[PDB]
Amino acid sequence: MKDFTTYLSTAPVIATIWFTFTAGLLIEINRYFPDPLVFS
Amino acid sequence: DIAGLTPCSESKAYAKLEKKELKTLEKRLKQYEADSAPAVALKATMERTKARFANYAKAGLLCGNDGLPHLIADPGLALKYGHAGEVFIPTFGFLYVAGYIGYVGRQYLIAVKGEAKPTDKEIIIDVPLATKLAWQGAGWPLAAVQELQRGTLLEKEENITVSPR
Amino acid sequence: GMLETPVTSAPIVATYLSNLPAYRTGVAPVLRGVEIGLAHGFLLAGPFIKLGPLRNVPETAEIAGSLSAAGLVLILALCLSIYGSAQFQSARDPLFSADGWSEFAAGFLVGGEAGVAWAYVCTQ
Amino acid sequence: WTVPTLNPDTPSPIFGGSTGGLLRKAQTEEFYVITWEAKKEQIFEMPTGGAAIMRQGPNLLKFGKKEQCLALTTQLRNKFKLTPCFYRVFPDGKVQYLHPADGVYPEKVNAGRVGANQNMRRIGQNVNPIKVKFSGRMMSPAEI
Amino acid sequence: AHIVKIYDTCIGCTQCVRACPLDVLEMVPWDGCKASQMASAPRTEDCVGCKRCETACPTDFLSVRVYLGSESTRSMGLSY
Amino acid sequence: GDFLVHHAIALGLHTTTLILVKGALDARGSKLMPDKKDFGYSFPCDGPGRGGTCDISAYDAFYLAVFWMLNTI
Amino acid sequence: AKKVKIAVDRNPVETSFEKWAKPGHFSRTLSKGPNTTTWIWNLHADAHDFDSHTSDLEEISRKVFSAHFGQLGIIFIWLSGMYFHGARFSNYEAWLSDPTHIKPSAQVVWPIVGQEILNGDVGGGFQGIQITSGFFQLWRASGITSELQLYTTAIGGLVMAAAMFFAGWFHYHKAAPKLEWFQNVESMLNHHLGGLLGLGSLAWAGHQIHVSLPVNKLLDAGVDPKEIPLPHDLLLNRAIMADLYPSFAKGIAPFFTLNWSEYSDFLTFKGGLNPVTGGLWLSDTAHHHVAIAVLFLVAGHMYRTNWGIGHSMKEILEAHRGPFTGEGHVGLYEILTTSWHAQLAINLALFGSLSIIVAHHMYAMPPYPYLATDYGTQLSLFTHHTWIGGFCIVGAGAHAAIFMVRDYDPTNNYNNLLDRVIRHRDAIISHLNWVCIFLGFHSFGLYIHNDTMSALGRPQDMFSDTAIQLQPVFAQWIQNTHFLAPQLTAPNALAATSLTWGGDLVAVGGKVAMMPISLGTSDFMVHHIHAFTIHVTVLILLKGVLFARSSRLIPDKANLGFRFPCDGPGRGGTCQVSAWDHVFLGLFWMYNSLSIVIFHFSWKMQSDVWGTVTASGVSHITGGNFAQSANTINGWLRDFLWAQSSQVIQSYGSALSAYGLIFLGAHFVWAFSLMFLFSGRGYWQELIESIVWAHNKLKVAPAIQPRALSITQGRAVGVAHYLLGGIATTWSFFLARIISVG
Ligand code: CLA
Ligand code: CLA
Ligand code: CLA
Ligand code: CLA
Ligand code: CLA
Ligand SMILES: CC1=C(C/C=C(\C)CCC[C@H](C)CCC[C@H](C)CCCC(C)C)C(=O)c2ccccc2C1=O
């Protein structure tokens, strides 16, 4: 399990999780606040 | 108004644009049933279209002869006429996040330089350390300035390699 | 050595080449030039007459095509002459020398133009 | 050690031949001959392409340029553990011997060799190109 | 003919001589390094400019340098 | 419409200057080739050693900058 | 006489995540970890280069065998997804009722950031992206009538995917076959000929005879899909089958009594296309797979394994020995049982050539119902399988050169066919060089001749049907011979195999499915362009293989390896001499040649075949302008590229607007690639030095030293982006065009 969690810490795996999280947050924000153009 | 523009709420072309987009959606609607899945989706789109055009007019944007919103970038004109939310405020919104990301990465890079094998700490991320630095980055502007004044932000010219000249 | 092959080394092929004007030694370079020029000059008229810009004219097609074949032979004769000038500036066969090639180029012009003229006479 | 003399009648390996051999240059400018002794008959790879069988005892090959001879020398020395030597032959019949120039392969240091093109300085101590300008020809600062 | 120069930072590893595919370089006695030997370039007329010698030199910066110069049949690596 | 195009023009001027300015300031040498001055303005390369040195001369910086000049104009 | 037997090793390797946390473990060089960014690229480049990780053939074979299970498992996930999306996100059930008016669709997008406009109006009260993969036509032919049947196949696909991944793990970590097992080529061919292809064809014939034929017979009759008997009812009740096909009333007795003529009602030899659906008769297709099954099952009993009878492949090769070829095929058997690359070179060559043959035969003989009148599917399938074949062939050259550098040993090859080919490589390349120059002048020069004559106002001087003519007389003769085949040379065939040879057009739903194709001067000219661009691609790839080991420039090229950038600026310059660089250059020419092939197909079909049938006659999409316009380069620019790109550039604001975006984006990626192709890493390494200085100044310099890409990676990155941008540009242009008008 230590080695498996080490594998998840490799750069490609971290980037996939990080961008999957980052993309999901942006997608969800635009789902509840559609069409943001000005801060207002 | 500014630069010959007019508020979108008072723009004839802006109003006509909304009708064109709604008319296109309505034309596709009448080939389906009242409460079928395609019809519900189209009605949802029309609601968002109406909301979008109300929001931009309510925001007090400026529309050109094209009848499309235009943004004001000069800080003086923006604060003078209440357009700070177009470019000016988002300018400082982005820089906080951009500095946050950059400052957190710089802290992590310095942290692992002390380790025995820095290279293996870059391909294989030290997640416990990264999360610790991720939260402390919220105060980067304060920490960033204090480093600048104490003179530890920049390397010495004598410790940086350069090519022959 | 070099890769032996029937095309490169065969009896029938070798004899045929040895009888061509280019390889037939013992003949004056000028005479070889005329013999070579006549053969090429006669053929050179064909394509110009049949596929030239004035091919569909009843009588002008023959004259225009042959007159263009004569022009190309003149250009080729210049190519032969300048080649000899560059190549031979300072061996068994007389042809491959400054004196021999100059005679060869002159013969080609005389033979080539004669062949073009002879081709025209065949048509009319 | 004395300069070997080439023997034109040395037998050559069993090779069918190829199109990658000598050209008209060999008849006008120069060509190269490589010779060596073989302990047993064996198959080797010709730098010009293909495989040839080396006869037991002396062997001789002719190549179009020096690099081809020294490419075969590397094969024979490194893999089959032989000790070849090759010459430069001119159309006039003159024969020039080289590799090994003094009988010992250059990788091994040998007394009696005189250093050539050796600069007693570093690369960073060369003069600037302006100081070797108008010297009659394009000259690098390293030359002077 | 190309120009090949050996500089006094040579450590006498012999790697340049082994790398050369035309036997342009050789090792000679020297007293300026631990190995007591230095590279030499006595046969630059056979140099082709491949720069395999520079690839093999361990010293930094290089101790063997090749400056491509006038072309010829030998330096242009022609077999015709 | 003129705002976007003008900023694209600035990108062209700055990038073309970057290529040309690098070609001049690095002409006399660099970390990858400390003694580039000894080879001249225009040479092919320094070979595949040290990772590869294709298009390392100052002549090649100009050659790459012509593409960006055509793109900018 | 080594017996053919199962041979494995128990627990060869341990299943642990330890090595998952140590990148580069497979290679000695990369195991030490990174010091420069070049290490990262080297990790991915050499991951699957098994032959260089270890020198043990047995270890190499075991990795290949299990890596193939992973590929099979991935295809099953992909196939499962296609079947699943058909069940849950498609209008397939509506399409079955009205195939000629409803556009197939199996992908739906979520309503976010306004992308829901891509859910176009496809028919059947459904909104989604129109698909051109032809899955609806395939499912109809097999007899699928409900989304439940699609759903079950998807679940079965996932179970197969799990089985494939288990097999890969099992046969590497638990029971790994030994090297002697992998080298039973005679046994493998027997099983793959009679077992894989043979029984696979017979099993599919069973499905067609019992499921596809009854279901499609009723569907064509107009029966509602929901009212058709289920496939198992057809299997259990012979009474139902007898009604559709009376031959079933006699059971299987005719098969065993050799009264095979009794089955004439469902084992036909009609030929041509089914008028109702415009596709091949399924009764013809069933007799095809029954005949193919017998041929392959017989083929699988040819090689000797354990019982004396049969052939030894080594003996066959050594017996074929002639006067002109020295030793002959001696030594090939050892080459082809010890070199994976040699096997891969052959298989890629023929597998790629097969994919191209599939493209030609499927359009000319549409095998599925309603495939022909769906012009988007016809164009996509032909173009897809031409590109697949093109890449595979270029790979065949790549792995033929790898064999030549790594697995070639002169001692085993002396005076055999392989050796003698190397010994006259200059003769081969010099002749192939001249043929390419000849073909370039006399094919592309004709276009330049026509363009200049047309611009000068001399149309009578052009090469065309109204001017100097170039008729494909040989091709026209073959078209007529195949058109008259049923009369004398194939008496028992009712119709010609294809409607391209001649005859009358078949129209389904008011649209042409297939009609005779006429070959004229333009077809003569374009075909000799194909021969030109194919011959050049052979020259580049064949040259790389023949000169992989040495040439008159680099006498010891083999020692440098298969993939190196150069041998330095000496000898005038030796950039791109390695055999890897001949694949790199060969990729451009393959792309150039196949682009003309798919432009030729697209313009010819729209101009001369595809169209709408009306009372007066056939009106084609481009109105028969191929014959008069495709003889000049200007004609292609104006009539094909400029005119037909109208659809893609007007796509914004519609469901096809995605193709417009990808059309621009593809143009971008292509131009972006020229940065890597036109430059060299010398400039970029110096640029990074100044960039690194700024990071050093701010104490933010990385521990892994930045490096400009290697010379070879710059060429690989360049060609990959060049191909992606170019191919994606045509992809968007074709689909937005054909979907809009076709
Ligand atoms: C990027 C450069 C730039 C440019 C070209 C402009 C241009 C302009 N600004 Mg802006 N401004 C900028 C950056 C810029 N600004 C920045 C970075 C800030 C600080 C965040 C401001 C803050 C600002 C204010 C507070 C005001 C302007 C105003 C103006 C307008 C007239 C005065 C002026 O600035 O003259 C040319 C610009 C410069 C020489 C650069 C420095 C400008 C300083 C910072 C502001 C000068 C204001 C001026 C004294 C006001 C006098 C009254 C006015 C009605 C004549 C003009 C459209 C005035 C306006 O709204 O006019 C209608 C105004 O009141 N600007
Ligand atoms: C969970 C199960 C498991 C575990 C713990 C291991 C463990 C090991 N395997 Mg084994 N293996 C497994 C399952 C497993 N294997 C399976 C299912 C297969 C069949 C394919 C294999 C086949 C296999 C081979 C052939 C080899 C190993 C090897 C290894 C060793 C190193 C593997 C490595 O570095 O992987 C890390 C690699 C990865 C995480 C890459 C995963 C690749 C898979 C196939 C997914 C591909 C996805 C694809 C690219 C998707 C498209 C990408 C695109 C969207 C961008 C190690 C002892 C190697 C060994 O022992 O070398 C000495 C070796 O050569 N394994
Ligand atoms: C692989 C392809 C294939 C398969 C699987 C089938 C299968 C079938 N065909 Mg078809 N058929 C095929 C190809 C195929 N056909 C071809 C190529 C032709 C053209 C020549 C035909 C022409 C044809 C005709 C004309 C007919 C069939 C019929 C049949 C059915 C009955 C056959 C019969 O009498 O079997 C007899 C007996 C056997 C096959 C042996 C069965 C052995 C069982 C499975 C053993 C089980 C043992 C196990 C231990 C017990 C269970 C224990 C457990 C529960 C505990 C059957 C569904 C008949 C039918 O009913 O059609 C509707 C029929 O009339 N076929
Ligand atoms: C059955 C097919 C097959 C198989 C099994 C192999 C297997 C192999 N090939 Mg071969 N090859 C093939 C087909 C095949 N090849 C074809 C069709 C071509 C022609 C293009 C080549 C050309 C080729 C070359 C030129 C080389 C190999 C090499 C190799 C070896 C190492 C490959 C490696 O490490 O990749 C690792 C994998 C990667 C780095 C991933 C590549 C990713 C590509 C470029 C993505 C392209 C875009 C993508 C598909 C779509 C868009 C993606 C999106 C994210 C934007 C290995 C033995 C190499 C070798 O050294 O062999 C001895 C080698 O030099 N092959
Ligand atoms: C449009 C661009 C273009 C053109 C015209 C060519 C042309 C050629 N390439 Mg090149 N090539 C190109 C792009 C191009 N390439 C690109 C982008 C790449 C990088 C991937 C390559 C990579 C490449 C390779 C690797 C090879 C070629 C080969 C060839 C030759 C093919 C055979 C031949 O001689 O045909 C005949 C020549 C032509 C069709 C050229 C045009 C002729 C005109 C129309 C007629 C003649 C004009 C006439 C005499 C009037 C002149 C008047 C004037 C003097 C006043 C030819 C010289 C192959 C080769 O050399 O084969 C022997 C070869 O191996 N090319
Ligand atoms: C542009 C260019 C470069 C420079 C390109 C480089 C160095 C590649 C850049 C790759 C990426 C963008 C850098 C690495 C990114 C890291 C993985 C971190 C990313 C983190 C998140 C943002 C994902 C060459 O090195 C080169 C070499 C040879 C011929 C031509 C060229 C060439 O044209």
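Heads up, chain F uses Swiss-Prot numbers, so what you see runs 516-588.
When the header is checked for method, it gives electron microscopy, 3.0 Å.
Including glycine, each Cβ sits where the backbone N, Cα and C put it.
Under its mutagenesis annotations, Swiss-Prot gives F:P559 to A or L the following note: Assembles functional PSI. Reaction center is somewhat unstable and interaction with PsaC is impaired. The L mutant is less stable than the A mutant. Cβ environment of F:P559 (mutagenesis position): F:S572 lie under 8 Å away, each six or more residues apart in the same chain. In three-state terms derived from DSSP, F:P559 (mutagenesis position) belongs to neither a helical nor a strand segment and is classed as coil.
Listed in Swiss-Prot as a mutagenesis experiment, F:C560 to H is described as follows: Loss of PSI assembly and function. Note on F:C560 (mutagenesis position): other Cβ atoms within 10 Å of its Cβ, all shown chains, come to 24.
The [4Fe-4S] cluster binding site feature in Swiss-Prot is assigned to F:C560, F:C569.
Quoted from Swiss-Prot, the note on the mutagenesis of F:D561 to N is: Loss of PSI assembly and function.
According to Swiss-Prot, the experimentally introduced change F:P563 to L is described as follows: Assembles functional PSI. Reaction center is somewhat unstable and interaction with PsaC is impaired. Counting every protein chain shown, the Cβ of F:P563 (mutagenesis position) has 26 other Cβ atoms within 10 Å.
Packing around F:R565 (mutagenesis position) is summarised by its Cβ count: 18 other Cβ atoms lie within 10 angstroms of its Cβ, all protein chains included. Here Swiss-Prot describes F:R565 to E as a published mutagenesis experiment; the accompanying note says: Loss of PSI assembly and function.
F:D561 (mutagenesis position) sits 7 Å from F:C569 ([4Fe-4S] cluster binding site), taking the Cα positions as reference. For chain E, the nearby recorded positions by a Cβ gap under 8 A, listed in sequence order, are F:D561, F:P563, drawn from F:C560, F:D561, F:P563, F:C569.
Contact with chain G, taken as any Cβ pair under 8 Å, is found for the recorded positions F:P559, F:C560, F:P563, F:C569 out of F:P559, F:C560, F:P563, F:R565, F:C569. A simple way to gauge crowding: the CB of F:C569 ([4Fe-4S] cluster binding site) has 24 other CB atoms within 10 angstroms, across all the protein chains here. A gap of 5 Å separates the Cα atoms of F:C560 (mutagenesis position) and F:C569 ([4Fe-4S] cluster binding site). Here F:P563 (mutagenesis position) is positioned 8 angstrom away from F:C569 ([4Fe-4S] cluster binding site), judged by their C-alpha atoms. Its Cβ taken as reference, F:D561 (mutagenesis position) is surrounded by 25 other Cβ atoms within 10 Å in the chains shown.
Secondary structure from DSSP puts F:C569 ([4Fe-4S] cluster binding site) in coil.
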